[PDB]
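*Asks:* Following this message is one structure expressed as structure tokens.
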There are 6 protein chains.
Amino acid sequence: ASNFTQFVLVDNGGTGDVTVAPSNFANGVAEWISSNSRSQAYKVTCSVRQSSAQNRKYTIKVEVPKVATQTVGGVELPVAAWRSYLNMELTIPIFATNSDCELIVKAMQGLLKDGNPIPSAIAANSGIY
Amino acid sequence: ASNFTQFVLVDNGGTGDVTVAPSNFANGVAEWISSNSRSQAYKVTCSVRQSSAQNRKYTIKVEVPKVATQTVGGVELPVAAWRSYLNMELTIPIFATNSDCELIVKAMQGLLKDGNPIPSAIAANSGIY
Amino acid sequence: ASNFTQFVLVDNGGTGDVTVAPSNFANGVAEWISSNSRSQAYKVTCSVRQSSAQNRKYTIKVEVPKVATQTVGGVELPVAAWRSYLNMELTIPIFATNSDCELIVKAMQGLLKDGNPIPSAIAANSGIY
Amino acid sequence: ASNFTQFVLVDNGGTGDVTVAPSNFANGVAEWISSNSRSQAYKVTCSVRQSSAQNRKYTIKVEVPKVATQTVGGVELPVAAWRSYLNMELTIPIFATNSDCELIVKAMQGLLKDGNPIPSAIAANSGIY
Amino acid sequence: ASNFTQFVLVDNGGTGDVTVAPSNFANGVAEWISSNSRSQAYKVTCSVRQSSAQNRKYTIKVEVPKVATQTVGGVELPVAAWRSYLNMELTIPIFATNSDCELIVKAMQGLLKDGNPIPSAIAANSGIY
Amino acid sequence: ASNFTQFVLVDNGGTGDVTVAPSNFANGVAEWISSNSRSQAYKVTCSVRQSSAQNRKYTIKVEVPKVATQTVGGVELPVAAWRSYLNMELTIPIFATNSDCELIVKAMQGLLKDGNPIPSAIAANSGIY
């Protein structure tokens, strides 16, 4: 066991799956990037710090690039036309059991399950109503 | 559409599921709450605004009760020993089409799928190693 | 479900019932007015805010108009000769269960039930003695 | 008349009713209390004065005990975790006849009838949505 | 009850219809935006405020994009080549009853009815002649 | 060919219809006024001008009178008790073809179509909720 492993970030059903792999842990920040140039890569980072005396805080970030090829100076360079940024902070009391922590993980994945309100809104460029 | 409905936040497989239902919409912030006192409820909120000239941000917040040794309906203090707080900010460039937003949603749910490192670190009360 | 619906404010037994309907939610204040001109309308507003860390506070207001028709500049305008103002603030601890909250609602309606002391005093232009 | 009598504040239909009885009249403020320690009692007070040259105000206050997980007769601290506070101010113009005051009472009890939005938001621990 | 919902801004047949869905209601400004890239989206906002003691004033705004692709350096972005901007202010005295408001609405829709002088001048890049 | 003609501003059935007829076109401002006393008349004006190098800007204005009789000193005059004032500005870039102008017109009439949120909020003395 070492949980610092590769995983598939975007499952496009076997074909065109975006999978991300361990790439750095300098300064206590675990980083995973996809197999692209650093200019076009998906990136995921994660770090935990004991924020208060009684809390721990996980900070997770995801960058999703829209790839493009730009001509700069008559030369074509692999580029990301824009990136989208997910940025999440989770603060957990030190008194939380592993069963308490599993509840948090289940709530977070239920939140984004296909068909529930929030994933639907995002995917439609809509708000909730 | 009409996104603002009840949904299952914690799926304990039919029996013991936690459903969260619409409870407030003041200021266009959708709130969903479970059937509990506000000090012990699972609570979810979501809102979207154009954050910059180039971006929109979804701000999503979740609060999850510490359940081990909980006294249902009891007054449990300090509040911070009994609650976890999730805070997600998703910044999406105004150029993202709906297909782009679909992919961002898939990246978000891939991050948290069971078995992948981030959910299993959280649930095991661990960092990355 | 959306609890922002129309309701009858004054039940004059089917005939001359004053009924009030959703009319605004700007700035998180739900407003209902009766079907009159804005100068002669009954108005009801309601808002909830988390006042303390451990409290929530509902602020409810009702305006009851005494309608009249005034001649201003030789022209007759629909007007309210005076309004009566109910103004109520309810502070509930976050530790209150929904069964605890039902008790509050039952106490508030028992307070104003026909025949109990306070409704009788108001209706008679009397104090309590 | 003689308004100042006992009445049923919470009608749980015959069995489990909460009756509140006259308990103080210092300064012409009528107080009614239930049969409990003053820290756990249902308490009601009511007074009236001419607030301005044109208006009278009834000030009515209610305190309701948090009952889930209550220890009867116990010392429960903090007080604020265990109590809800209602505060109503009714301003009625000096022109209002008794019929006018009857209607104001009906508006007040319509606001709180079961099924109408404000009582059902409160009881469900919710805002308007 | 809610009027902050999705609606059809352009029935352009029953297929190329443009629909606008609720996006944000911050600060008393209801905003609706069509789906796909915010950069090519239609936008509608509406807010109402008491402009004077006697008047309420609605401000409604609509933006109609000309959809296009910007290509710079080989990178293509979905953009709006330009936007037409409708901006309207409707002032209504508080003495207007609901019937007077209905009439104001019929005047507005008569003004823009198909075949009448103003809609057909606009539709033809033309003035009055 | 002429679009400066009489037209129906309010089809209020096929009988109480309000028609506005050309009155004056001085200084590039087309004005139409309904018949009988100018004091109780509906008024519509429209003017178009090149607001910038790239834009033309239409200014359309409508006034809706509340008909009434002023009686002062026993002398009665037909007056408007008050007027609602619609004022709209539509900016269109010179690149819009006639088809783009048709679409702008369909957006305008969709906005005010019967049953959609803005016309029905106005019609009911209401905001968005």
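Using Swiss-Prot numbers, chain C covers 2-130, in order.
Header says: X-ray crystallography, 4.7 Å.
The backbone N, Cα and C atoms fix where each Cβ goes, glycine too.
So Swiss-Prot has the following annotated:
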- C:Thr46 to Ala: Loss of repression of replicase translation. 80% loss of binding to the operator RNA in vivo (MUTAGEN)
- C:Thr60 to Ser: Loss of repression of replicase. 20% loss of binding to the operator RNA in vivo (MUTAGEN)
- C:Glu77 to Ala: No effect on the organization of the T=3 capsid, but with a loss of thermal stability. No effect on infectivity (MUTAGEN)
- C:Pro79 to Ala: No effect on the organization of the T=3 capsid, but with a loss of thermal stability. Complete loss of infectivity (MUTAGEN)
- C:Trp83 to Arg: Complete loss of viral assembly (MUTAGEN)
*Asks:* Based on DSSP, name the secondary structure state of C:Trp83 (mutagenesis position): helix, strand or coil.
*Replies:* strand
*Asks:* Near C:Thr46 (mutagenesis position), which residues of its own chain have a C-beta under 8 A away, given they sit six or more steps off in sequence?
*Replies:* C:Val30, C:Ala31, C:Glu32, C:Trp33, C:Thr60, C:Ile61, C:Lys62
*Asks:* Which mutagenesis positions among C:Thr46, C:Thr60, C:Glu77, C:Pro79, C:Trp83 have a Cβ sitting under 8 Å from any chain D Cβ?
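*Replies:* Sorted by position along the sequence, the hits are C:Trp83.
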*Asks:* My list of mutagenesis positions is C:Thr46, C:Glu77, C:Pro79, C:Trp83; which of them have a Cβ under 8 Å from any chain F Cβ, in sequence order?
*Replies:* C:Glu77
*Asks:* Around C:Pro79 (mutagenesis position), which residues of its chain at least 6 apart sit with Cβ under 8 Å of its Cβ?
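*Replies:* Sequence-distant Cβ neighbours: C:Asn37, C:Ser38, C:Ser40, C:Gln41, C:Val68, C:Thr70.
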*Asks:* Using a Cβ cut-off of under 8 Å to chain E, which of the mutagenesis positions C:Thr46, C:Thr60, C:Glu77, C:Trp83 qualify?
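*Replies:* The mutagenesis positions close to chain E: there are none.
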*Asks:* Please report the Cα separation of C:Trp83 (mutagenesis position) and C:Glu77 (mutagenesis position) in Å, rounded to an integer.
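*Replies:* With distance taken Cα to Cα, C:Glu77 (mutagenesis position) is 17 Å from C:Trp83 (mutagenesis position).
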*Asks:* Including all protein chains shown, what's the count of other C-beta atoms within 10 A of the C-beta of C:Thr60 (mutagenesis position)?
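*Replies:* By my count, 17.
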